[PDB]
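Asks: First the structure, which I've put down as structure tokens, then a few questions once you've had a look.
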Amino acid sequence: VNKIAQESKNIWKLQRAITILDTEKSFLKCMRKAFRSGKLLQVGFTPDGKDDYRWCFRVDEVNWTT
Amino acid sequence: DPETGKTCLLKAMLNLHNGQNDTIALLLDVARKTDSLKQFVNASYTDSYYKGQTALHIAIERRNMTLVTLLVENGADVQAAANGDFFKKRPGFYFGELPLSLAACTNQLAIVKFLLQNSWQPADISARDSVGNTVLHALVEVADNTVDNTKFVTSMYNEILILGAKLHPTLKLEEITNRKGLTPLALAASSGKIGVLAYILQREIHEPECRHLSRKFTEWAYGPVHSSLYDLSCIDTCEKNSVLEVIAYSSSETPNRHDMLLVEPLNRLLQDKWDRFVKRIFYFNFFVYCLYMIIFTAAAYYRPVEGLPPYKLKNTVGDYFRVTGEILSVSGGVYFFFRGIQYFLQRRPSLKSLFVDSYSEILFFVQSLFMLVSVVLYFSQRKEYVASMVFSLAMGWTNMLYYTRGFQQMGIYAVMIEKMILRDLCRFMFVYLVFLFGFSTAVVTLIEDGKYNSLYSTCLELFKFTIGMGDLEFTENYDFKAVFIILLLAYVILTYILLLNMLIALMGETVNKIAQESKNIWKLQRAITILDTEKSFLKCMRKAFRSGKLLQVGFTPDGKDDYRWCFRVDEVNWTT
Ligand SMILES: CCCCCCCCCCCCC(=O)O[C@@H](COC(=O)CCC)COP(=O)(O)O[C@H]1[C@H](O)[C@@H](O)[C@@H](O)[C@@H](O)[C@@H]1O
């Protein structure tokens, strides 16, 4: 009626997540370039005079309601 | 800057606070006093990523009316085209490359009106970008069929059309085609913009001097009853891209392919076409196919049982009727063969649409191929021509289900059969075949002789269990008996688990999914049938117009009359 479809989709997503983590954890060839979008200058103004880089992830979106 | 060509004015405009930056006026005044202002105000980027962007685009983007007014007053070119990679189809935003299209697409009506009818430099309402898209094409392009998007896009479209009518009474904006040869209506139909199509097909504009822009009119009104007229211009036929042809012959990637035929004029037009002349032709074709299959069956039933064809004919009645039937069957086969070739050449599919659409053409073509192979084997002195012939005969009966369309209930039933086979049975059969092959190999390995000496025989024997015709007697004296029993019990239990899971999985789909889909898929199939019948038509007389040539307004902006081939619909409303 409702249960099994939603439950099974989320369980499959969890299974694929475990597969991804297990794949990148061992990998048997020593590739360390698992990082994401890069050291973007997030703010550049810490409470001190220094700057910050955070290994950010980009997401783009559209909103027509202002 | 030398890298991008950005100047001081652009830097000042990109870094203003609370809508104000005093540096801009100082720059403009100093530019005016030095030598001139035209080369300074119209500065633009030179880098490829933001190529062509100038001050007007930034002013419009910031929603600052004062900067727009001042830039236009100072001689900025309102027809500047920004055609960088960021401004066309990665990150980006396509708005038609022009400030007028930019103002229209951002829902800034005041800037649109100012650009159209300012005192210094009015904008060209009929201008086209690099792709050939006008402002209305841009408005169609930025639609995503959501509620607020539909509201603002529809309102802006209506306002721009009325203003264009007022400024240029002799200009027909909707007749301007882009590089692909599409008008805004054809673009909306091909792209699946349901909301824009629904707005355009039945818009009513009741205002002085511009009511000729309407497509839905009122013929007369009694009290609760009244009669309305729909335009049908470029809906039925226009020789380039009609709405019905564009919707019906789409490539199946359009989002709203099934729903675009439910808008008010098209459903009634298709039903009228079905009831008028197409129904009789469809029934006649079904009758002829039935006669063909009866003759083929009778000719195949009474074949001779001698060896080494071809067979001689005796001076007797039965042989004459038999050979007549054979000749007619071969004629039908080659007819369907050439029809299939004509379909493939006239549509030019790319093997994706055939994979997900147009199955009946493939099945009829395969039937004809089997018939041709039968003929070739017959004249080559082979007995195997029978083996091909029966495969053309059996298919010849199942293809008769094609004619279940034209009857609503059987059509929905057949559509449900089709979708069940193509969605769920494939997923079932993959897993079932894996299990069957695995256990067949195990059984052949365990027992090397005595009905399990080959993989084919073992596969058949294990398949028999799935249909309730198994064999668990265990009469033979095998070496590995009592291990065989465990394997067979495990196989049976797993197979019935799989069948149970399939059955239950098909119950979650009966939550009012297949019925709503089928109700529209059948209608799309009937529409394709109607269009094909119109196209072939085998009469060479095209006087069968659909709704008659009525006078609709009789008064264009010029004094000439206005006839439009309108379609009548009666309506009743008790709420006033
Ligand atoms: C001896 C061995 C015999 C094997 C025969 C097996 C059963 C034959 C049954 C024959 C029925 C004929 C028929 O009606 O064909 C069926 C296809 O059934 C199958 O799945 C066959 C699997 C191959 C419907 O296909 P249709 O041509 O209507 O295409 C649809 C478009 O029209 C529509 O606009 C939509 O785009 C929609 O998405 C499309 O699907």
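Throughout, chain B uses Swiss-Prot numbering, with the displayed residues spanning 150-238, 242-603, 627-751 in order.
Any Cβ shown, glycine's included, is placed from N, Cα and C.
Take a look at what Swiss-Prot says about it:
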{"type": "BINDING", "residues": "B:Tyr511, B:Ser512, B:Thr550, B:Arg557", "note": "resiniferatoxin binding site"}
{"type": "BINDING", "residues": "B:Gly643", "note": "Na(+) 1 binding site"}
{"type": "BINDING", "residues": "B:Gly643", "note": "Na(+) 2 binding site"}
{"type": "BINDING", "residues": "B:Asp646", "note": "Ca(2+) binding site"}
{"type": "MUTAGEN", "residues": "B:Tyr199 to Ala", "note": "Strongly reduces affinity for ATP; when associated with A-202"}
{"type": "MUTAGEN", "residues": "B:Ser502 to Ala", "note": "Largely reduces PMA enhancement of capsaicin-evoked currents, but no effect on direct activation by PMA. Loss of activation by capsaicin and loss of vanilloid binding; when associated with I-704"}
{"type": "MUTAGEN", "residues": "B:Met547 to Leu", "note": "Reduces binding to resiniferatoxin"}
{"type": "MUTAGEN", "residues": "B:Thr704 to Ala", "note": "No effect on PMA-induced enhancement of capsaicin-evoked currents but reduces direct activation by PMA"}
{"type": "MUTAGEN", "residues": "B:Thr704 to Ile", "note": "Loss of activation by capsaicin and loss of vanilloid binding; when associated with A-502"}
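How buried are these features, and what lies next to them?
Replies: For the recorded site, B:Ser512 (resiniferatoxin binding site), the DSSP three-state label reads helix.
B:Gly643 (Na(+) 1 binding site) falls outside any helix or strand according to DSSP and counts as coil. B:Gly643 (Na(+) 1 binding site) counts 6 other C-beta atoms within 10 Å of its own C-beta, drawing on all protein chains shown.
Sequence-distant neighbours of B:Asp646 (Ca(2+) binding site): residues of the same chain at least 6 apart with a C-beta under 8 Å from its C-beta are B:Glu636, B:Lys639.
Counting only same-chain residues six or more apart in sequence, the Cβ atoms lying under 8 angstroms from the Cβ of B:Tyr199 (mutagenesis position) belong to B:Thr153, B:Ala231, B:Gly233, B:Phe235, B:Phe236.
DSSP assigns B:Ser502 (mutagenesis position) to coil in the three-state reduction, outside any helix or strand.
Cβ neighbour count for B:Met547 (mutagenesis position) (all protein chains, 10 Å cutoff from its Cβ): 17.
In the three-state DSSP scheme, B:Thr704 (mutagenesis position) is classed as helix. Its Cβ placed at the centre, B:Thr704 (mutagenesis position) has 18 other Cβ atoms within 10 Å.
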Asks: For B:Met547 (mutagenesis position) and B:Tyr511 (resiniferatoxin binding site), what Cα-Cα distance in Å is obtained after rounding to a whole number?
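Replies: Here the two Cα atoms lie 13 Å apart.
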Asks: Going through the recorded positions B:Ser502, B:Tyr511, B:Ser512, B:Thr550, B:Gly643, B:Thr704 in order, which have a C-beta under 8 angstroms from some C-beta of chain A?
Replies: none
Asks: So what sits near B:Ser512 (resiniferatoxin binding site) in its own chain, CB-to-CB under 8 Å and at least six residues off in sequence?
Replies: B:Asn551, B:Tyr554
Asks: Could you tell me the C-alpha distance between B:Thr704 (mutagenesis position) and B:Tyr511 (resiniferatoxin binding site) in angstrom, no decimals?
Replies: 14
Asks: Give me the count of other Cβ atoms within 10 A of the Cβ belonging to B:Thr550 (resiniferatoxin binding site).
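Replies: The answer is 10.
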Asks: Identify which of the following recorded positions, namely B:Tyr199, B:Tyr511, B:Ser512, B:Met547, B:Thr550, B:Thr704, place a Cβ less than 6 Å away from any atom of ligand 1, and list them by sequence position.
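Replies: If the test is a Cβ under 6 Å from any atom of ligand 1, the answer is B:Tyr511, B:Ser512, B:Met547, B:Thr550.
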